[PDB]
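Peer 1: This structure is in structure tokens; I'll ask about it shortly.
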Amino acid sequence: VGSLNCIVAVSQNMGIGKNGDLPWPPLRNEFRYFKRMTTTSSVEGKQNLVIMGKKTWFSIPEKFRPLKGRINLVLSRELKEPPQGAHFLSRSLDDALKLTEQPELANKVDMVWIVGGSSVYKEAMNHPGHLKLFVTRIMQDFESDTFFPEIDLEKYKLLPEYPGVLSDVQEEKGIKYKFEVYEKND
Ligand SMILES: COc1cc(Cc2cnc(N)nc2N)cc(OC)c1OC
Ligand SMILES: COc1cc(Cc2cnc(N)nc2N)cc(OC)c1OC
């Protein structure tokens, strides 16, 4: 199995959702970046795995569920089988990463992308090991009810650039944003 990553878009007041919807108007090119990063696999004959909580799965419009060309795993203790359209279910992030060693996935999965929600990001960000965070900074405040956890800059280093990631300021629908990549190894 390859690298462990989180990917998120976040407003200036740390918002990542409002009642299960985007806090901001849809940004087409920002979503195209999410699809490219999460879908593109370095290794022949493997796909990347996306891991998400239950409320993040059901936030996705039905037409975009499952994320095509990626293996889709949902975290839940209440569900007893994967939701309609999903491929795998685990009770926790720790269990999911353990599954990734088992015979039905060990040779199938390249990179692992954690796509939400807040408590799933917090557990991944606070566990030891090598982890990257791909953070889109949406450069204004938007009303939110769910937030990204604190990034401890002691341990996460902001990289000076990264291949396939634009380093300058972007703008769609009058909203400025920029892409960043953070790396820890502890
Ligand atoms: C959980 O699935 C998706 C989540 C998002 C939100 C999102 C949007 N942008 C970035 N950089 N990260 C994110 N996590 C965007 C997506 O597609 C554009 C998803 O596929 C359906
Ligand atoms: C999956 O890509 C997403 C797109 C949108 C806005 C949106 C965009 N297009 C359509 N057809 N329906 C929508 N609700 C909203 C989303 O979440 C609320 C998405 O998932 C993160």
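What you see of chain A is 2-187, where the numbers are those given in Swiss-Prot.
Structure determined by X-ray crystallography, 1.5 Å.
Keep in mind that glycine also has a Cβ here, set from the backbone N, Cα and C atoms.
Checked Swiss-Prot, it gives:
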- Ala10, 16-22, 55-57, 77-79, 117-124: NADP(+) binding site (BINDING)
- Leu23 to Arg: Strongly decreased affinity for methotrexate. Decreases catalytic rate constant 200-fold. Decreases affinity for NADP and dihydrofolate over 10-fold (MUTAGEN)
- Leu23 to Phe, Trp or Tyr: Decreases affinity for NADP and dihydrofolate over 10-fold (MUTAGEN)
- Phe32 to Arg: Reduces catalytic rate 5-fold. Reduces affinity for dihydrofolate 9-fold; when associated with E-36 (MUTAGEN)
Peer 1: Excluding near sequence neighbours, so keeping only residues 6 or more apart in the same chain, what lies with its CB under 8 A of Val121 (NADP(+) binding site)?
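Peer 2: Sequence-distant Cβ neighbours: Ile52, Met53, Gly54, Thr57, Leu76, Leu94, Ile115.
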Peer 1: Rounded to the nearest angstrom, how far is the Cα of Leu23 (mutagenesis position) from the Cα of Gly118 (NADP(+) binding site)?
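Peer 2: Here the two Cα atoms are 13 Å apart.
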Peer 1: List those of the recorded positions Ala10, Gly18, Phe32, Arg78, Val121 whose Cβ lies under 6 Å from any atom of ligand 1, in sequence order, or write none if there are none.
Peer 2: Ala10, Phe32
Peer 1: In this structure, which of the binding-site residues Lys56, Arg78 has the fewest other Cβ atoms within 10 Å of its Cβ?
Peer 2: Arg78
Peer 1: Per 10 Å Cβ neighbour count, which of the binding-site residues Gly18, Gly21, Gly118 ranks highest?
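Peer 2: Max Cβ neighbours within 10 Å, all protein chains included: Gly118.
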Peer 1: Quick one: among the recorded positions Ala10, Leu23, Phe32, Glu124, which has the most Cβ atoms sitting within 10 Å of its own Cβ?
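Peer 2: Per the Cβ count, the most surrounded site is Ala10.
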Peer 1: Three states by DSSP: which one describes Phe32 (mutagenesis position)?
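Peer 2: SS state of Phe32 (mutagenesis position) = helix.
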Peer 1: Can you grab the distance from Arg78 (NADP(+) binding site) over to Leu23 (mutagenesis position)? Cα atoms, rounded to a whole Å.
Peer 2: 25
Peer 1: What's the CA-CA gap between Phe32 (mutagenesis position) and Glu124 (NADP(+) binding site) in angstrom, rounded?
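Peer 2: A Cα-Cα distance of 24 Å.
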